[PDB]
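Enquirer: Okay, here's the structure, questions in a sec.
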2 protein chains.
Amino acid sequence: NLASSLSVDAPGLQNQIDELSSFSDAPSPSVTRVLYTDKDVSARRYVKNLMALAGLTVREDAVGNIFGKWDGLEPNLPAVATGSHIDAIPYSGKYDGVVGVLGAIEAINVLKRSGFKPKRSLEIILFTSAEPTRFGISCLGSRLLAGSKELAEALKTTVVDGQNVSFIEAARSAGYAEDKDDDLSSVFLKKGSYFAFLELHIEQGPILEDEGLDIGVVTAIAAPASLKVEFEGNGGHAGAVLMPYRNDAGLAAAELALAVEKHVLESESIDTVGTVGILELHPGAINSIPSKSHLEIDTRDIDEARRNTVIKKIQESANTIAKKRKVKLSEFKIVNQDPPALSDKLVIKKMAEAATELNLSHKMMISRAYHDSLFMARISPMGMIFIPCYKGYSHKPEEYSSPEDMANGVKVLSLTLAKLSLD
Amino acid sequence: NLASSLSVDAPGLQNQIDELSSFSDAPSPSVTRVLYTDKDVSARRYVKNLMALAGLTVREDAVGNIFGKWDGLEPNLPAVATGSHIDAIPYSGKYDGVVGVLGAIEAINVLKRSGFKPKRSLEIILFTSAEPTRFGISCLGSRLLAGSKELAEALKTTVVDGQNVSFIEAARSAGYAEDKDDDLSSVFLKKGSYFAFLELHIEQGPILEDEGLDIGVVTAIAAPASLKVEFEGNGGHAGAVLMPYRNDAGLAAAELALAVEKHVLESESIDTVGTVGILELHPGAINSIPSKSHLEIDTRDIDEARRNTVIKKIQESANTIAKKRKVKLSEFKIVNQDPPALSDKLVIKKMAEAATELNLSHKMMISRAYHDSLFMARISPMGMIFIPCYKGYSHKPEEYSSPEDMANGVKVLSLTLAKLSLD
Ligand SMILES: [Mn+2]
Ligand SMILES: [Mn+2]
Ligand SMILES: [Mn+2]
Ligand SMILES: [Mn+2]
């Protein structure tokens, strides 16, 4: 049958993972690849080349989401879509996102080798960026595909990066967004434009590895939020300003970072997380008291209400700390605060069937990380396929999934796509 | 008499202050001017030109200390020296250091206008740098003049900036250190090579302003120290690594910063200060748990032993925090730990006499900030003249000393130099 005929070039897929990892602003084994930079452009070209070699119709939208389509026997039907991202936060791994892009292309080649004849078209999506590194916005591409007018407006009017480069300027430097009449609404997909959307991704947790299982069938995605906070004080000479007269913005930040941890632990649930990944002091000189501090705070929970309580407590603590330290809470911005999503029940059903037909062990599980799937779920039925990764490591160079782990995920992806195409 | 004849071009001196501030990597009204950068080179040329116009014989040493001499009637005698620095930490003011260089040149012009004829030569020193911004080393020029073989060795062998540019490489780009065969010992001055050394400087405190006084006669300089600390953890995915499994290096840093403040307050003396002016996270991404954190801590006291006690407690707290957070204390380095200096009693007497002859109110007082005078005191009898500054602001763009305050300090400098020249 189709399932027994599926054959993946495992070392070849690994070789492509390794080649793509060379497009990096960090030295191997780390990867840094930020939206619209030269490294991102190089990686885009590499992926577009592979799409063309696999015989896909390749196109790009106004923000650089990249699409590769295999036309089905009934091309007017809503297509079955799959994809992920290739951007990489500073000093991260080679597998996050990339497995779902390179592995999707491989899934197409696997199906072509087996002589599969799609009814619904299959389309691979390289999302323009999923990481919030550059503009503080996560899933920038899929948020726009899912129709966020709020985001489109901000991208056109206010959004800049940490070097004060505007989104429009960055996009144009990489060959995109060159239309002054476009408010980016051109990117929006109609609900139902896809029959379904699947994303293959490394687990970013240790569960499949620990339990000796091949495949995770993802049933839900946890609810993510991010906050941007700034404190302002008088600053001045570290040696000359006596302690009673200070309002140290650095210490306000230190206190807020510890309060974040505290409020997370207050939830009484293991599923709650919160992190201060960014804490910067200005002017940032050893002999100058910080007059401004800037924190970027990530917090999530599978339970939206519990997550929201943490955010509310964090805001209360920021105000309490500001008053006690006699600094100004000059910014408290909820950059995003998104609900969790549920995978479509019939997509889950086909994925579990596919894994079973391939003699692969599997379990139902939730994603703790967020993914483009979170926002694609607003447009169409969604599912995710997890593969194991070593010790669950991710967002760091120790991140690892074996050639066989990837090949298994690719086979499940190929077979689920085929089932959905013929449905 | 000489005292009544002294007259300063106050708006002229202000114009020079403003012009020098233009040599900055930060936009007005802030100044940034770091050792050996292009802006530093431009500012050096500007000052050397003023020295030339004032009739001074100009020379430079191996590291770019700049000397301008007015030859006395007995030129073989040890000269009376005066000067300060012109480098500026990021986003600081335009009066710190600058007043003591531009004002020293103006003191020469003032004495010349009055027909004063020095017996001992007068020599103005532009110290190559006082701020520790580039290499973590404060008073680099005066530490070498005072004969630190340890510093000379490090500068030749290990010292680099945060961009891994070596001291030698940086120095050569600015036109200095062009001798392979110099161990920098050429910079060293013999004890007694100067009869006395004076530094005019803004108070960097609010005391003279609050008390309604013209001049501070500095009696001592507080004992400064600085430390570098690093913590290391495992890092990973901020959304997926559950709280019990973390060893967050950023939270370890937050805890140490608060410990610094606590230990300072434990001294029970208002003369004790401590600051965390630098706190950096790696990788520094919102969705990446910090795996490395880096703190640079400044701590001082007029009492050396009381400060050292703070330093010991900070080291103890760093170890306790590391163990509790389950991170490695990967670095704890005392970058400098220097004793206080006492101003020379005869210099103090002459300075107070000068202020009195000029009908300027004054008090004897301690300097809380450190200065090149701290190290020149090892070579020569030392004293400092403080002028008031607005609300004591320093190391920030709000720093301000009035044209009149500066002129008063220049007159006291002129008259004190004249007294010491004619001993
Ligand atoms: Mn990621
Ligand atoms: Mn990802
Ligand atoms: Mn200073
Ligand atoms: Mn200074």
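Chain B uses Swiss-Prot numbers throughout; the residues present, in order, are 54-476.
Every residue, even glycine, has its Cβ placed from backbone N, Cα and C.
Under the heading Mn(2+) 1 binding site, Swiss-Prot lists B:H138, B:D149, B:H254, citing experimental evidence as support. Here Swiss-Prot flags B:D149, B:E184, B:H448 as Mn(2+) 2 binding site, drawing on experimental evidence. Among the mutagenesis entries in Swiss-Prot is B:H138 to A, noted as: Impaired enzyme activity. Under its mutagenesis annotations, Swiss-Prot gives B:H290 to Q the following note: Strongly reduced substrate affinity and enzyme activity. Where Swiss-Prot documents B:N340 to A as a mutagenesis experiment, the accompanying text is: Strongly reduced substrate affinity and abolished enzyme activity. For B:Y423 to F, Swiss-Prot lists a mutagenesis experiment annotated as follows: Reduced substrate affinity and enzyme activity. Among the sequence features in Swiss-Prot, the mutagenesis site B:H424 to N is noted as follows: Reduced substrate affinity and enzyme activity.
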Enquirer: With an 8 Å cut-off on Cβ distance to the B:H138, B:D149, B:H254 Cβ center, who else from the chain surrounds the Mn(2+) 1 site?
Expert: B:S137, B:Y148, B:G150, B:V151, B:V152, B:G153, B:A183, B:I255, B:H424
Enquirer: Below 8 Å between Cβ atoms and chain A: which of B:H138, B:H254, B:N340, B:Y423, B:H424, B:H448 make it? I'm asking about the recorded positions.
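Expert: It is B:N340, B:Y423, B:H448, listed by sequence.
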Enquirer: How would DSSP class B:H254 (Mn(2+) 1 binding site) in three states?
Expert: strand
Enquirer: Near the Cβ of B:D149 (Mn(2+) 1 binding site), how many other Cβ atoms are there if near means within 10 Å?
Expert: 29
Enquirer: Distance check, please: Cα of B:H138 (mutagenesis position) against Cα of B:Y423 (mutagenesis position), rounded to an integer number of angstrom.
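Expert: A Cα-Cα distance of 12 Å.
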Enquirer: Neighbour count, 10 Å Cβ-Cβ cut-off, for B:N340 (mutagenesis position): what number do you get?
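Expert: The answer is 27.
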Enquirer: In whole Å, how far is B:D149 (Mn(2+) 1 binding site) from B:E184 (Mn(2+) 2 binding site) when you measure between their Cα atoms?
Expert: 10
Enquirer: Can you tell me which of the binding-site residues B:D149, B:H254, B:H448 is spatially closest to B:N340 (mutagenesis position)? Compare CA atoms only.
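Expert: For B:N340 (mutagenesis position), the spatially nearest of the binding-site residues is B:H448.
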Enquirer: For B:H448 (Mn(2+) 2 binding site) and B:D149 (Mn(2+) 1 binding site), determine the Cα separation and express it in whole Å.
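Expert: Distance (Cα to Cα, whole Å): 8 Å.
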Enquirer: Within 10 Å of the Cβ of B:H448 (Mn(2+) 2 binding site), how many other Cβ atoms can you find? Include all protein chains, please.
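Expert: So the number of other Cβ atoms within 10 Å of B:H448 (Mn(2+) 2 binding site) is 30.
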Enquirer: Round to a whole number and give the Cα-to-Cα distance in Å for the pair B:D149 (Mn(2+) 1 binding site) and B:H424 (mutagenesis position).
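Expert: B:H424 (mutagenesis position) has its Cα 10 Å from the Cα of B:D149 (Mn(2+) 1 binding site).
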Enquirer: Test of understanding: give the count of other CB atoms lying within 10 angstroms of the CB of B:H138 (mutagenesis position).
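Expert: There are 27 of them.
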Enquirer: A 10 Å Cβ contact count, applied to the recorded positions B:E184, B:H254, B:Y423, B:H424: which residue has the minimum?
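Expert: Comparing Cβ neighbour counts within 10 Å for the recorded positions B:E184, B:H254, B:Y423, B:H424 gives B:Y423.
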Enquirer: Helix, strand or coil by DSSP: which one applies to B:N340 (mutagenesis position)?
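Expert: Looking at the DSSP assignment, B:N340 (mutagenesis position) belongs to neither helix nor strand, so coil.
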Enquirer: Can you tell me which mutagenesis positions out of B:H290, B:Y423, B:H424 are within 10 A of B:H254 (Mn(2+) 1 binding site) by Cα, answering none if there aren't any?
Expert: B:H424
